[PDB]
Amino acid sequence: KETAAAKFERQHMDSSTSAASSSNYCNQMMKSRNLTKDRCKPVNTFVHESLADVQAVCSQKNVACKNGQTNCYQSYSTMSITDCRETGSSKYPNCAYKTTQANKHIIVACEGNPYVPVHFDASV
């Protein structure tokens, strides 16, 4: 099956754009990355940086994850991110999202060898 690392890339990486460019970004991306296949995922974050810069976070500031696990890492620098949140008119299979563009530090959980991001925890 799809690896955790690959799933992280599919769910969270968009190195092809520097920022969301319109209000329809989330609607398009949530669908195209297959995040609405079985149900409307209620929230998701896309990161507009190189994969290498995001992988590098696993060697940055170790912090506790929201759930208490201690394999989380916070980026030293802010990154370009897009937050997608389900709107009131969202109804499967026509999932609908509000797009919010921001520059924040990211917190990811890392696993494996190579040690890479497998979960997006938070932006701060």
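The numbering of chain A matches Swiss-Prot: 27-150, in order.
Per the header of the entry, the method used was X-ray crystallography, 1.5 Å.
Cβ from N, Cα, C; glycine included.
What Swiss-Prot says about this one:
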type	residues	note
ACT_SITE	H38	active site, proton acceptor
ACT_SITE	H145	active site, proton donor
BINDING	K33, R36, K67, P68, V69, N70, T71, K92, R111	substrate binding site
MUTAGEN	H38 to A	Loss of activity
MUTAGEN	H145 to A	Loss of activity
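Between the recorded positions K33, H145, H145 has the most other Cβ atoms inside 10 Å of its own Cβ, all protein chains included. Across the fold, the C-alpha of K33 (substrate binding site) and the C-alpha of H145 (mutagenesis position) stand 9 Å from each other.
In the structure as shown, the Cβ atom of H38 (mutagenesis position) sits within 10 Å of 19 other Cβ atoms. Neighbours of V69 (substrate binding site), defined as other CB atoms within 10 A of its CB across all chains, total 10. Max Cα-Cα distance over the annotated substrate binders (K33, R36, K67, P68, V69, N70, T71, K92, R111) is 22 Å.
Long-range Cβ proximity for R111 (substrate binding site), meaning a same-chain Cβ under 8 A and a gap of 6 or more residues, is found for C52, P68, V69, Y123, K124, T126. Counting Cβ atoms from all protein chains shown, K67 (substrate binding site) has 16 others lying within 10 Å of its own Cβ. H145 (mutagenesis position) is 9 Å away from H38 (mutagenesis position) when you measure Cα to Cα. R111 (substrate binding site) falls within a strand segment according to DSSP. The Cβ of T71 (substrate binding site) has 19 other Cβ atoms within 10 Å, all protein chains considered. Between the C-alpha atoms of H145 (mutagenesis position) and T71 (substrate binding site), the distance comes to 11 Å.
In the three-state DSSP scheme, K67 (substrate binding site) is classed as coil.
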